Amino acid sequence: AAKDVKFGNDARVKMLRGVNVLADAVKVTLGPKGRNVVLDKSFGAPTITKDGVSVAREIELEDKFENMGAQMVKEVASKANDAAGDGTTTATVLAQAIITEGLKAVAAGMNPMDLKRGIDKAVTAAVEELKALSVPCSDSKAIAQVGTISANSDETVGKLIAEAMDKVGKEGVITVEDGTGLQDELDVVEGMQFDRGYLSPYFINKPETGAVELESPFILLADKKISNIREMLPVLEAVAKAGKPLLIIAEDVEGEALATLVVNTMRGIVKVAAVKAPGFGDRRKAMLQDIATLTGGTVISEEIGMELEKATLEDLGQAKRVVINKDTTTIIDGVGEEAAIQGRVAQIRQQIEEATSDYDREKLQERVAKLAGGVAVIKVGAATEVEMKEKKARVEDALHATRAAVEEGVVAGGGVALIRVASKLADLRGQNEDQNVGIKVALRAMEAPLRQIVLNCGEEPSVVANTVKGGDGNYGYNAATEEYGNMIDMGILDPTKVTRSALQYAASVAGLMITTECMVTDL
Amino acid sequence: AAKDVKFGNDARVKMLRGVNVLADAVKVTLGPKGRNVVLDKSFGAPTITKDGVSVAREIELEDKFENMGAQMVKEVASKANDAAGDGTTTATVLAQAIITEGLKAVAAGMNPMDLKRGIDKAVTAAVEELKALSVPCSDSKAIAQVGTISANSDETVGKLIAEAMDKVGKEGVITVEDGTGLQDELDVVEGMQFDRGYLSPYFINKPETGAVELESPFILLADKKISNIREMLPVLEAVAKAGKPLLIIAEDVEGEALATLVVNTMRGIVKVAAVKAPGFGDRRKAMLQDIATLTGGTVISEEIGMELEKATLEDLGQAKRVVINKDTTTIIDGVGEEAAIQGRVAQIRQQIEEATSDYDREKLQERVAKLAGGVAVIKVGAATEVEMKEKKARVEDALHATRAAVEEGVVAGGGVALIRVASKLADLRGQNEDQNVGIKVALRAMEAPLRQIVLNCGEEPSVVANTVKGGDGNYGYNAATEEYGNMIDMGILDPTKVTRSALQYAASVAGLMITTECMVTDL
Amino acid sequence: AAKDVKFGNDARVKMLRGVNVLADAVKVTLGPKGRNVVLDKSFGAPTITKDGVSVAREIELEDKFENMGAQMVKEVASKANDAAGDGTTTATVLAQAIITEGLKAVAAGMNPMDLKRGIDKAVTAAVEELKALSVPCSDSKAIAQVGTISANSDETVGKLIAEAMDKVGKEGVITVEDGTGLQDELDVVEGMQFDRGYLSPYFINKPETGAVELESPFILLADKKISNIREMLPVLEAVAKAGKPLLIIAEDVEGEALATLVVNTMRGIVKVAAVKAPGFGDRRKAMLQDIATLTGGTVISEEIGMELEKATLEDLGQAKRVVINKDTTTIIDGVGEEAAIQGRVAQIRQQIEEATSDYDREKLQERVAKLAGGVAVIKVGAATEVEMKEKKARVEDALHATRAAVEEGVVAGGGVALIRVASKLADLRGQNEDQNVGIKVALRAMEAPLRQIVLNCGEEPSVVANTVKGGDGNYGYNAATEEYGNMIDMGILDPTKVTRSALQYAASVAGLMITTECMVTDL
Ligand SMILES: Nc1ncnc2c1ncn2[C@@H]1O[C@H](COP(=O)(O)OP(=O)(O)OP(=O)(O)O)[C@@H](O)[C@H]1O
Ligand SMILES: Nc1ncnc2c1ncn2[C@@H]1O[C@H](COP(=O)(O)OP(=O)(O)OP(=O)(O)O)[C@@H](O)[C@H]1O
Ligand SMILES: Nc1ncnc2c1ncn2[C@@H]1O[C@H](COP(=O)(O)OP(=O)(O)OP(=O)(O)O)[C@@H](O)[C@H]1O
Ligand SMILES: [K+]
Ligand SMILES: [K+]
Ligand SMILES: [K+]
Ligand SMILES: [Mg+2]
Ligand SMILES: [Mg+2]
Ligand SMILES: [Mg+2]
């Protein structure tokens, strides 16, 4: 339609106003003294959340240019959540700081593309320095502390994540689920996990988490590809009568003749989903057989000659809970048979003892790790649904933070790591003066997380920032106890991946936004 | 769409205004001198109710932030009703008191997260002190008094509930249904009850009670699920000939080829429902056989070879009334042969006389308890429909309260138990000063139920609260007779579960609500 | 008419909003890095001013409660201007800080009357500590530095004021008036000054400074008070034909038959003013004789028999410029006769050498000091009228500040003195806790001038405030050079009277305002 076109400082201040609205709503949640945000939901009760990305996703403005800025900066929280699942508030705070300082430099007549280049150079240097001063979470062994910090100083959540990592392994699969009591529970049970996603965007359930849940579902397995509808239509009727939702693990499924027909068949009463099969050839068949044995099902094949028309409900597999996400799909609890599971584990161990191929060896080691470790389910204890959603979000944040910590390491929390890397980059220079000003903009924005943490505590951010900058190493400000000390010793640890990702995404988006002179939107 | 975003005290006062609107409407109903609320119904006559959750569910505000506050608080009454079925007004009163005091503390600069932690610590301590203060309802033997208090001092309702618990046992199943006369009736008849729910969210009938009623229905039983629904299609038409609702008890039934098709088939004249069967394997088959014998029906099986195509209406089961709820589904009066029921009971008793396995022992004991106890139906007597709805709500409250009393115990009513536990927690302290303020907020809110009860009587709540606090034990204030005395002696008994649940849910929601600094809603 | 009535926090936030509007407009002008405010004038060009009281007087809000707050704080700048003629921005900043912190304490449930009592106790203690901390400007001898600081670091203005004080004495009268060139001129000329005001409030000219000006005026002197109007009507006609404005000096004149008649006679072409004469009886006659000899005029008396009807234009006195103010009326330049002036001075000196009465001695010494010192005139040099008004305001501020400095002493500038006295009052306590919180409010608000000075420089106020508080003595922050050092050594000196008065007026008004629970205005 007809477009409103704005130029220069008018467009820039409107975009900054939108960025500020989103970033203020998100930044009120930063740190231990960060507060909560109520998001009105079109379905049911409002959501109370301390998660930056949840607040960011819900922000949309009446003013179109302000909304444009809000959406562009909301991309920062979205990317931070997608990458690290944590630090979305920090990423938003950093993006707002870079935007504000860069727009100030633009108003000083400097070339915004050179400012963007300086910001990018500073952020590359800072990512290198973050890697340099990162400390492995195996050496530090503070997975509980990382989980506690990421769960808003909830020591019980961090202890639970630490116990789950001690039980199913630091790389084992852990899933956060809604509990039934008022207490958080940890249950290590038998399950399977494969890194595959749903093949239909309309499969998403009523919750907007992006992943679908199947309660006591029906597992279907097939290594070959079927053509005719009427061949497996009686199987569709049998599934429709089993009472348990259908999850199909096949090589690949379209939506032209299967998803469209079923979506025109239902109004949404039963959630039927299909997933891809990791690997190919012999590996796909062997993983399918393992999944069938875990769930008590069977896998059809051309060589076997078994047809789906003769398949019964008892022949097919059954589970208790399945979580299907784009990144990773996990069958949480498949009944199957414990003796069968143990026998399959022993058989795969014997196969390891037999085979010698390097790729086969590593895939068999992955298989035995998946089977022996099982899954660990953390049931969130909460008296109400709003408390359940809040605590589950915090536990998922702690889970993501602990995974990122054991993957990439830890650094001093409370914004201290960014302060230290900015201090180490004081002598960084660019090609020209505008690049140097962009570098200074990035370095000053690197203090914004600590300053916002301190602002949320009601203290004076400049004094605390100066005291931290005057220190060295992991010296910083415990905002919970409102006192200075060694951040590592006090247990305030941030995953290096979370900090690095927040900085990188904030920098990319914000540096792009400071280079804008014109904005085109609808009237 | 575009979002209105509010921050700090403006958001908090709008949230509190919504909370106050909902809580005032709910709280006018508290205590013996509490009054009624008329809720306008889009269908039929308005509903007159003294039930806090009924008033709460009907509250929705034009202002969006006030509406958010109202919805969050309405969650308290919803959770209290779901858990204890009583005390929703007390839960709302407690939530409003916690929110008001906690928002006052937040306005005093206190960190709301620490206030929430202090509130949670105080509420955990008070739950412990309520458990300690609780007295078993078997020892006290005041089920009639509990039912009388929960029925708004209706001694006839309490006496009826006491007689029903004396006849079918304290754990026997009791259903409240509309009568035909102007007097309340108690009828102990043969029936069955299994803890299973409906498999379709659209199965809810015209009444919004959440449980569906089938009048003189037709019972269908099956332990195995056939593939295609066209096989029983003749049985479906045979059912469609006889105007009896079809309740199908099976292992599990989906809805994407049976419920969706039946929804597209009929417009809702006569209803058909499907439910799960308790147990699995042999236990499920035994339960289905028992239900069929109670209702005079038959159970199909693969081993038997009896196909549904040969099934007739006479072979299938039949009942007089069935109430299907998510928590528990009960067949009130299955139309079956009395001699057959007695013979089945004798055969089962012989099975106890033969069986010895501990799990089999307990399941057989449950079977004989369910069969011998039967069901007790309370026919609510009322001249008009509005009086019927009001009295039925009160009798359901009394039933829930008596169940909670025989389950978890009783305490002094009139808010005296919360006053006593708050007095016992005067020396409770948290980690810091804000946590201590949160504890004091929780303790002061624990007085709110008694104060609101006294306000509804027109007396001065502070004087009565001080007089009660100056006493000890079960000393409190009979608001019906407007005089002080031992609450247990005067029969003002509250179930411990009801009090504890009201406190826990009010605390969870209100503590989360005082921690909000930003609110995002539609414009 | 009909009244809008607001209560509690709604009234308080409206009042605070008005206070904030006025104080923000005023506070943008504080310190060496303070900027200017453009005030729209209904007559002619807008005025550009760095004066806090000029901005404050021009502020009036559409909202009535915000306007009430604005008027109440505008009283602070008005009182500071009336008392010290300087520090009105500091007084406004202090008042805003006291109001903000005190309203925060009121929102914390604290008694505002006790907060006001604590504020008053802290401010009394701080006035005492300022008196102790003050250093005489005779010992320091930094009148040039005081004038430079008060003229917004205009060293030329401070040097000019210092030269004028060296010439006509520190107590000699100095008048700032518009020049004709682009350079500031200092002219020590013969004149007189008596601490008397105009007898009519309608005499105020179009300029709003409150002091009327007569260009080349005609001086009339009289000691005896005649009754009728026709007696001096020939004198009035002689003045009307003379062409020079009339300034009458007498005992006392009403306005029933003279001011009203002269107001109705003309429309405002040439102004005619009447003023009191210093002293009484013989002293009044001697003062009138001295003034007449200075201006070349004559004084009528009953004993002399010289009637006003016989007075001629040559007999009456004449001057070149007259400025009349309520506080003090000064005849700037009267022609008279130099030989007559010298003869009168010698005669009065001989009278001193003759008489011996202590009161006569002191009055004669005052007379000879006034005659010998004469007057100093500072001609403000500016190319345009807007620059003229701005520079004249700054020179008048410097003049007032130098007078206050030689009267009451100096302290460290840049808000350092208030910081030091707040540090000294750290252990001050009141009767109760609310009084102690009021004391803390006053002590925190006494940091506001330095913090606003630093904010106007674009630096971080908390860091500079902490650095200054960590220092001792006159150590502070030169905001012009942006570096720390001894405030006295760098010549940043504030008159002790200016600082003390700003604190006292801010405290009185702000403490009264924090005690308000209801506001009544027009709708
Ligand atoms: N006690 C503490 N003292 C100081 N800083 C702390 C403390 N606890 C946590 N932090 C810091 O607060 C930040 C985490 O706050 P928060 O979890 O609200 O934001 P986030 O991780 O950036 O985003 P998200 O909302 O996506 O989780 C990290 O920088 C962490 O190191
Ligand atoms: N005669 C009485 N004297 C004093 N308190 C009484 C008396 N009768 C009942 N109460 C008290 O009144 C409260 C019950 O009020 P009411 O039943 O209206 O609300 P509720 O139990 O909170 O919730 P709901 O609306 O769901 O029933 C309990 O605290 C009970 O102990
Ligand atoms: N170079 C300087 N460094 C630090 N502080 C300074 C400097 N020059 C002046 N100041 C301080 O700035 C303040 C004067 O500011 P300003 O004159 O604008 O306001 P004011 O005196 O409060 O009122 P008004 O507007 O009526 O003159 C004093 O506290 C003075 O000591
Ligand atoms: K956050
Ligand atoms: K009620
Ligand atoms: K000023
Ligand atoms: Mg986090
Ligand atoms: Mg009740
Ligand atoms: Mg000044």
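In order, the residues displayed for chain A correspond to 2-524 in Swiss-Prot numbering, which applies throughout.
Note that Cβ sites are derived from N, Cα and C of the backbone, with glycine treated the same way.
According to DSSP, A:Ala2 (mutagenesis position) is assigned to coil rather than to any helix or strand. Around the Cβ of A:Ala2 (mutagenesis position), the same chain contributes A:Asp523, A:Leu524, each under 8 angstroms and 6 or more positions distant in sequence. Swiss-Prot lists A:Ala2 to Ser among its mutagenesis entries, and the accompanying note reads: Complex stability is significantly decreased; when associated with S-76, same residues as in M.tuberculosis.
What Swiss-Prot lists as ATP binding site is A:30-33, A:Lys51, A:87-91, A:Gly415, A:479-481, A:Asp495, and the listing cites experimental evidence. Around A:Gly88 (ATP binding site), the C-beta neighbours below 8 angstroms that are at least 6 residues distant in the chain are A:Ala81, A:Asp495, A:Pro496, A:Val499, A:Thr500, A:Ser502, A:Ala503.
Swiss-Prot lists A:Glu76 to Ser among its mutagenesis entries, and the accompanying note reads: Complex stability is significantly decreased; when associated with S-2, same residues as in M.tuberculosis. Every protein chain shown contributes to the tally, and the Cβ of A:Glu76 (mutagenesis position) ends up with 18 other Cβ atoms within 10 Å.
A:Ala109 (mutagenesis position) falls within neither a helix nor a strand when secondary structure is assigned with DSSP, and so counts as coil. Cβ environment of A:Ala109 (mutagenesis position): A:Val438 lie under 8 Å away, each six or more residues apart in the same chain. Listed in Swiss-Prot as a mutagenesis experiment, A:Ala109 to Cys is described as follows: Forms inter-ring disulfide bonds. Prevents ring separation and leads to the formation of high amounts of symmetric GroEL:GroES2 complexes.
Other C-beta atoms found within 10 angstroms of the C-beta of A:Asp398 (mutagenesis position) number 28, with every protein chain shown included. For the published mutagenesis A:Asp398 to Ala, Swiss-Prot gives the following note: Can bind ATP with normal affinity, but is defective in ATPase activity. Binds non-native rhodanese, but cannot release the protein.
Listed in sequence order, A:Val455 are the same-chain residues at least 6 apart in sequence whose CB falls under 8 Å from the CB of A:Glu461 (mutagenesis position). Experimental mutagenesis at this site is recorded by Swiss-Prot as A:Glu461 to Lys, annotated: Temperature-sensitive lethal mutant. At nonpermissive temperature, the rate of general translation is reduced and a defined group of cytoplasmic proteins are translated but fail to reach native form.
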Taking each of the binding-site residues A:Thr30, A:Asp495 in turn and counting other Cβ atoms within 10 Å of its Cβ, which one has the fewest? A:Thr30
Residues satisfying Cβ distance under 8 Å from A:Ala480 (ATP binding site), sequence separation of at least 6: A:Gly32, A:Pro33, A:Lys34, A:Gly415, A:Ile454, A:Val455, A:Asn457, A:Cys458, A:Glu460
Tertiary neighbours of A:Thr90 (ATP binding site) (same chain, Cβ under 8 Å, six or more apart): A:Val27, A:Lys28, A:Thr30, A:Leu31, A:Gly35, A:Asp52, A:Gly53, A:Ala78
Within 10 angstroms of the C-beta of A:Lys51 (ATP binding site), the count of other C-beta atoms across all shown chains comes to 24
Could you tally the C-beta atoms, other than its own, that fall within 10 angstroms of the C-beta of A:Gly32 (ATP binding site)? 26
Quick check: in three-state DSSP terms, what is A:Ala480 (ATP binding site)? coil
What recorded positions from A:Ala2, A:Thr90, A:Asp398, A:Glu461, A:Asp495 have a chain C Cβ less than 8 Å from their own Cβ? A:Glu461
Integer Å distance between the CA atoms belonging to A:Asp398 (mutagenesis position) and A:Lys51 (ATP binding site): 10
